[PDB]
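Undergrad: Provided herewith is a single structure, encoded as structure tokens, for subsequent inquiry.
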Amino acid sequence: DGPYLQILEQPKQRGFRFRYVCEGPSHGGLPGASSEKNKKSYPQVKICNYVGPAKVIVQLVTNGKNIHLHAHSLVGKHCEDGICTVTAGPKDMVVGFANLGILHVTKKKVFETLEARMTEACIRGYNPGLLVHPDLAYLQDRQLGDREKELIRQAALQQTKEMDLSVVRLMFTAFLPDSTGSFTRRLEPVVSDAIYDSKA
Ligand SMILES: *C(=N)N1CC[C@H](NS(=O)(=O)Cc2ccc(Cl)cc2Br)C1
């Protein structure tokens, strides 16, 4: 059986509030579903049917029937431009995320963000067929043609109206190395349970 990503512990659905810019940095983390005062635990995945070096990304996605990129940003260690990028392996294939925050996007900046996020996803091959638009399906970086840009602007416009800023999901995607060592072999992604803003 082929290599696949496994969720071992989900994020907890309720009880963690989305943070604002003004709270600054944080050493704390979105809790795992099984977390307790006395034994804190965190979202945790495992790469399976493969041992060796790997890349794991976390993206923030929506809780709609057609799952898309969310406008909020993952922040914390190993977070850039709303994506958390870590390594796995070469022996231990289990990866945890103990420093995840979900940063409120500026409403008014939802569109600009999405467009900003959709582009990067398409450039990097981070699930654009699935998460941006069906016809952007040519995943895998990438120099953007004019027709790609227009689907993106159109998608972003459309999906900005749809955006629910009170709920997100994590999407985990693992990458294995090609012959050159570049992490190119993308395994099918896995979506987490919904996370709802506490607002407290
Ligand atoms: C940033 N300057 N903020 C001011 C209000 C928020 N503060 S907080 O630390 O995020 C928690 C808080 C505190 C008081 C009130 Cl009334 C609401 C909230 Br969410 C962000």
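Throughout, chain A uses Swiss-Prot numbering, with the displayed residues spanning 40-179, 185-244 in order.
Heads up, the Cβ atoms here are built off N, Cα and C, so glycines get one too.
Pulled the feature table from Swiss-Prot, pasting it below:
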MUTAGEN   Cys61 to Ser  Suppresses S-nitrosylation-induced inhibition of DNA-binding activity. Loss of S-(15-deoxy-Delta12,14-prostaglandin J2-9-yl)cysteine-induced inhibition of DNA-binding activity
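Set these features in their place in the structure for me.
TA: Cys61 (mutagenesis position) falls within a helical segment according to DSSP. Counting Cβ atoms from all protein chains shown, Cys61 (mutagenesis position) has 6 others lying within 10 Å of its own Cβ.
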Undergrad: If 5 residues are missing between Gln179 and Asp185, how far apart are the two Cα atoms, in Å?
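TA: Per the coordinates, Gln179 lies 8 Å from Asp185, Cα to Cα.
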